[PDB]
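What follows is a single structure, written as structure tokens, with notes after it.
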Amino acid sequence: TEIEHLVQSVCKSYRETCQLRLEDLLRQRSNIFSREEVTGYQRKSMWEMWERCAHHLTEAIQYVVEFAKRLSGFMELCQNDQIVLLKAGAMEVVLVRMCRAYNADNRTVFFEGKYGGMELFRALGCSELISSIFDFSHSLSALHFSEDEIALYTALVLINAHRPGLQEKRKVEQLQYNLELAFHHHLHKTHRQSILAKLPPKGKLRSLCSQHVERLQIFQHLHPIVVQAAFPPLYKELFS
Ligand SMILES: O=C(O)c1ccc(-c2nn(C(=O)c3c(Cl)cccc3C(F)(F)F)c3ccccc23)cc1
Ligand SMILES: CC(C)CCC[C@](C)(O)[C@H]1CC[C@H]2[C@@H]3CC=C4C[C@@H](O)CC[C@]4(C)[C@H]3CC[C@@]21C
């Protein structure tokens, strides 16, 4: 029963920190940016679009930081390992969470109140990277992740004892094994083990995420935003 409590605890932590409600996102799908509104975004300076997207991305990260802080055992890890896992994993989770806000039928994402395609972001001059991010969401879309599946999967994205730099590797392994059992137990209970063979290769998410964060650090270097840090040790690593 300790595992069934873990399943419930992870799904609750996700429910409290998912940022956008799935029902709102599904019902808002017919609300799509017009030709004119899309041109309004394309005409904004790179630096204004950077400011908008940087702040949306930091805020999304902060919801993932909160999600992690409510996973059982995460806070009992030493602070160095908290940073290690979140630095490597929190943006991976944001990229996974994107698929809920992404409509595969027209290849649009929910952005500032409406759905728009990737050409909304033309002014940023990162079409290849942004296209990669949209492609990743598109492939995740085919799984039709339930809310509980995405809760358990993104927990496992964070709690990964293979991250370089961990000090108490055994403690992370214990949490990881419990979450893996929780995930696999729940998939069996719901007759959804078929998604296992369809999850993305682990190297794919890490590769895409490194390219994403790389571009973000280049913008941040040219045009630094600042936010009130949720997790200052983690913040002061990437922004300072
Ligand atoms: O509130 C905080 O404590 C906090 C808030 C955000 C992060 C965090 N930002 N980030 C970025 O890539 C980022 C973003 Cl999203 C926007 C602008 C600039 C950046 C950059 F400078 F780091 F490149 C991350 C990547 C991976 C993991 C955690 C984070 C960390 C901590
Ligand atoms: C600086 C550039 C790399 C900007 C990247 C452009 C993207 C890929 O075009 C970004 C811009 C804003 C991002 C979104 C900001 C916030 C959210 C809410 C979160 O719950 C899911 C991800 C989601 C929906 C993000 C998905 C990726 C987006 C939609």
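All chain A residue numbers match Swiss-Prot; in order, they span 268-507.
Method on record in the header is X-ray crystallography, 2.0 Å.
Yeah, the Cβs are placed from backbone N, Cα and C, and that goes for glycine too.
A327 to F appears in Swiss-Prot as a published mutagenesis result, with the remark: Completely abolishes transcriptional activity. Under the three-state DSSP scheme, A327 (mutagenesis position) falls in the helix class. Summarising the environment of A327 (mutagenesis position), the number of other Cβ atoms within 10 Å of its Cβ, over all protein chains shown, is 20.
Neighbour density for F378 (mutagenesis position): within 10 A of its CB lie 17 other CB atoms from the protein chains shown. In the three-state DSSP reading, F378 (mutagenesis position) counts as strand. Under its mutagenesis entries, Swiss-Prot includes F378 to Q with the note: Completely abolishes transcriptional activity.
Following the DSSP three-state reduction, the secondary structure of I397 (mutagenesis position) is helix. Quoting Swiss-Prot on the mutagenesis of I397 to N: Nearly abolishes transcriptional activity.
Distance noted between the C-alpha atoms of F378 (mutagenesis position) and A327 (mutagenesis position) is 12 Å.
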